[PDB]
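Since the structure comes first, as structure tokens, the remarks are kept for the end.
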Amino acid sequence: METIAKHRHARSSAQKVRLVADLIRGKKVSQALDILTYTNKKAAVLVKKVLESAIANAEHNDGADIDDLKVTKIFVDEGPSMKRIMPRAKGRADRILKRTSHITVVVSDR
Amino acid sequence: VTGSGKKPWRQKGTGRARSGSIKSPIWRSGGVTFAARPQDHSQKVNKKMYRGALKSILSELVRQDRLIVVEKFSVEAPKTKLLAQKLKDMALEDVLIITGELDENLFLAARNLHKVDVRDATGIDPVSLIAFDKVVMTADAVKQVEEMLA
Amino acid sequence: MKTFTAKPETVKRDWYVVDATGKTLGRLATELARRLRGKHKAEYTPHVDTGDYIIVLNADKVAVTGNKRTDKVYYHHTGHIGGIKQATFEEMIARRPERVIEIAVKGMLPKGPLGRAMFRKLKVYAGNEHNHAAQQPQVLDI
Amino acid sequence: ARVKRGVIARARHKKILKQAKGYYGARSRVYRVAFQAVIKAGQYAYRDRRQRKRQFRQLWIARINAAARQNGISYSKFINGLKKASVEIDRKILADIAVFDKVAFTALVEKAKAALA
Amino acid sequence: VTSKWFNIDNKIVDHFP
Amino acid sequence: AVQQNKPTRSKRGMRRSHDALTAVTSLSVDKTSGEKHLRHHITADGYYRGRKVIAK
RNA sequence: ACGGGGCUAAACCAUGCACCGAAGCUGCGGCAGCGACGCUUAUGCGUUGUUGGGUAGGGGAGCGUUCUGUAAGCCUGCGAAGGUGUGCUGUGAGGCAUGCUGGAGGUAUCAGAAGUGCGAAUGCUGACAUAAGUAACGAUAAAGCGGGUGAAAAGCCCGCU
RNA sequence: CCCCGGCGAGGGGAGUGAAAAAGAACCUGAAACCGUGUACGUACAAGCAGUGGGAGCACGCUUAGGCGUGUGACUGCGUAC
Ligand SMILES: N[C@@H](Cc1c[nH]c2ccccc12)C(=O)O
Ligand SMILES: [K+]
Ligand SMILES: [K+]
Ligand SMILES: [K+]
Ligand SMILES: [K+]
Ligand SMILES: [K+]
Ligand SMILES: [K+]
Ligand SMILES: [K+]
Ligand SMILES: [K+]
Ligand SMILES: [K+]
Ligand SMILES: [Mg+2]
Ligand SMILES: [Mg+2]
Ligand SMILES: [Mg+2]
Ligand SMILES: [Mg+2]
Ligand SMILES: [Mg+2]
Ligand SMILES: [Mg+2]
Ligand SMILES: [Mg+2]
Ligand SMILES: [Mg+2]
Ligand SMILES: [Mg+2]
Ligand SMILES: [Mg+2]
Ligand SMILES: [Mg+2]
Ligand SMILES: [Mg+2]
Ligand SMILES: [Mg+2]
Ligand SMILES: [Mg+2]
Ligand SMILES: [Mg+2]
Ligand SMILES: [Mg+2]
Ligand SMILES: [Mg+2]
Ligand SMILES: [Mg+2]
Ligand SMILES: [Mg+2]
Ligand SMILES: [Mg+2]
Ligand SMILES: [Mg+2]
Ligand SMILES: [Mg+2]
Ligand SMILES: [Mg+2]
Ligand SMILES: [Mg+2]
Ligand SMILES: [Mg+2]
Ligand SMILES: [Mg+2]
């Protein structure tokens, strides 16, 4: 059994969130939850909510058991950007890109 | 093209390719380089070359036996049902009817049939003869076209 | 049919021992390089090391003709600016007897990761004895 | 009649990018860099169809030179002796015998030493 | 624009007469 | 100063080989409460090494 | 200031015979141009001789794109165009068949007309990279703690300094 | 309608529909660009990154055999448009 949880349009760039997701790839959800609780990164809060939500989709929808779930597959994708303007000196202006993400977690009991 | 003749930026100093108009064809929304005007495509064909090519067409229809000659062709009422039956007896699907004078009823009978054209000897043209599969000429129409090509 | 190519994992290599007393430096080093590379075998392949292992004894008794004994100079540069150092043939035989033969054989081998693998099959000693009695080297009058 | 370049341009760009498979970096991804790479690789293939006939002969020579010297004769004297004995065997074949039939390559050398005598 | 004041300053720009 | 050529996507990923985060090796378990915490830190309700230090 | 190692010949002079060495020449297979001559062409074939590096440039012969007729025909919800793989095929531009996606159009042959082919123009428009998770976060007037709310409080509210 | 979440954003089911990877950012959905997984290579090795030769490995196919596909240690030649 495989179960998905996504967070589309998460508000942080993919490179920052990929640092956190690489900590929990392949771990059991028990170890994954307490690793995410003691890293001081904003992306760890985002990733932890998608993980706790995938776990919940497993019992309600799929009827799995938490004791033997593993984080089989996790990845982050680049999302759309919101383009802004940053006025610079001597009349020039720049282009700020506020980058977003798509966080996908997949838990499997096997 | 609707726009202004203003130069978008000055000639030197900008670091951009030289531009002189927002309506040039290089730009998006600019003019077409060799834009079209309305045209007349009609050609000249000599009178003798035109008439010499109807004779080739006519003598070639006879060779491939697509020219059928009769003496009377008419329908008694302007009804597409009648002309349809008459053509089935002669075993004709699509056909160009050439008659000496345009019958008032044969014209109104044939114009709902898309595979049938009724025409006068004065108005036969090269593309009609080649196009249709069979040509039917009444006898009074053969002598009218023979003199016209002389 | 394609040409035969020697395969790196089935080549046969052998051990030889050479005495270098009274041999001319360069006229010995060419026979070493010839067999280190494998040119004496019908199975020679350019991209395979098909040579043999060679032990050179008495490296400090090799000979040069003419005035090369005191006039042959070995230059090298240390990398730091002004670091050009030289030694004559006299001085290197005194200090590094084995280095003299290895410099000569090394310039005569191909350059690249395979020519550096051929150079590892040359064992050079300044004395008369060697520790490779287990390899059972044959004698070569080369 | 306005004609759009969309379908046709894509086919012709995808043809060059298909021959550039295995190339490092932008040379297998970007059309501009991959077009030059495919052209330069066709010049090498043409030039190296001539060198394949030289690199292989140069290798056959050197295996005959090595097998002949085990029978006490050099290459130049062994090749001369076979012309004097009217033997028309190929260098591609002679180098083959030198590896697989060492007793038949010997018999050739007696034949060449005899005529050379 | 055009500046980049050091592309207008002619001590910096007009250096080789 | 500015680059003369565009650095590739391998030079970018090699530079980031040192950018990874390290997970906390272990969490200590409280003597009485039985709950995990960072070592040398009070737990989430004020137990530290058995006794309750923050009665809040 | 031999390409290097090295060389007292592996240097130089003289003689000689071998061999190596090119996309030169020969062997074998194939294609095309131009002549000469003939099974007699019918515009082609056969024999033969010969030629076949190319910028500016001149001459010849073609591929594919959109549109008009042939076509109220022909293919297509038993899967069209488009997209993405695979195989075969032609000297080339290319063609053909088919797996998956797609979900309604396409169009032989032979003629006709061109907004008919793009890597460059500091080309134009849109998207997306690089530097790089780097500089910076806008006056060096300054904060500290307790309580409250709240999913969460350095910054909000209340209080004392 | 249910479930995680902050009475969120976002998602997983259920249901509608021929189709929901038609879900409102909605026909088709290319390329650049960015990722996850698997096979092979890569930490003594110098340069337009290919080309000719070529071992080994991995997966298929069929054999009383080496073929196909992917990778490419080592090696001759090679200074983009
Ligand atoms: N260098 C100064 C003065 C300056 C403004 N514009 C200039 C043009 C040219 C030379 C100097 C200047 C500045 O940037 O404020
Ligand atoms: K205007
Ligand atoms: K009508
Ligand atoms: K299709
Ligand atoms: K451009
Ligand atoms: K970056
Ligand atoms: K500041
Ligand atoms: K679909
Ligand atoms: K894509
Ligand atoms: K190579
Ligand atoms: Mg500023
Ligand atoms: Mg201002
Ligand atoms: Mg400039
Ligand atoms: Mg317009
Ligand atoms: Mg007139
Ligand atoms: Mg030289
Ligand atoms: Mg010869
Ligand atoms: Mg040759
Ligand atoms: Mg030739
Ligand atoms: Mg020519
Ligand atoms: Mg049409
Ligand atoms: Mg089409
Ligand atoms: Mg055009
Ligand atoms: Mg160009
Ligand atoms: Mg855009
Ligand atoms: Mg930028
Ligand atoms: Mg830096
Ligand atoms: Mg810094
Ligand atoms: Mg800073
Ligand atoms: Mg401030
Ligand atoms: Mg406070
Ligand atoms: Mg449903
Ligand atoms: Mg539709
Ligand atoms: Mg879509
Ligand atoms: Mg290594
Ligand atoms: Mg080393």
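Per the header: electron microscopy, 2.6 Å.
Quick reminder: no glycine exception, Cβ is built from N, Cα and C everywhere.
These come from Swiss-Prot:
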{"type": "VARIANT", "residues": "A:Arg8 to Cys", "note": "In strain: SK1048; decreases translational rate, tRNA binding and subunit association at 44 degrees Celsius; does not alter 23S rRNA or uL4 interactions; not erythromycin resistant"}
{"type": "BINDING", "residues": "A:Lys90", "note": "L-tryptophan binding site"}
{"type": "MUTAGEN", "residues": "A:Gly91 to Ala, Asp or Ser", "note": "Abolishes translation elongation arrest of SecM"}
{"type": "MUTAGEN", "residues": "A:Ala93 to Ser, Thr or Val", "note": "Abolishes translation elongation arrest of SecM"}
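Here the features listed in Swiss-Prot are painted onto the structure.
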| residue | record | CB count, 10 Å |
| --- | --- | --- |
| A:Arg8 | variant position | 12 |
| A:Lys90 | L-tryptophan binding site | 8 |
| A:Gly91 | mutagenesis position | 7 |
| A:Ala93 | mutagenesis position | 9 |
Do you know which of the recorded positions A:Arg8, A:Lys90, A:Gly91, A:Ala93 end up with C-beta under 6 Å from ligand 16?
none
Alpha-carbon distance [A:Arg8 (variant position); A:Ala93 (mutagenesis position)] in Å:
30
According to DSSP, which of helix, strand or coil covers A:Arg8 (variant position)?
strand
How many Å separate the Cα atoms of A:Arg8 (variant position) and A:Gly91 (mutagenesis position)?
37
In which DSSP state, out of helix, strand and coil, do we find the residue listed as 'L-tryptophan binding site'?
helix
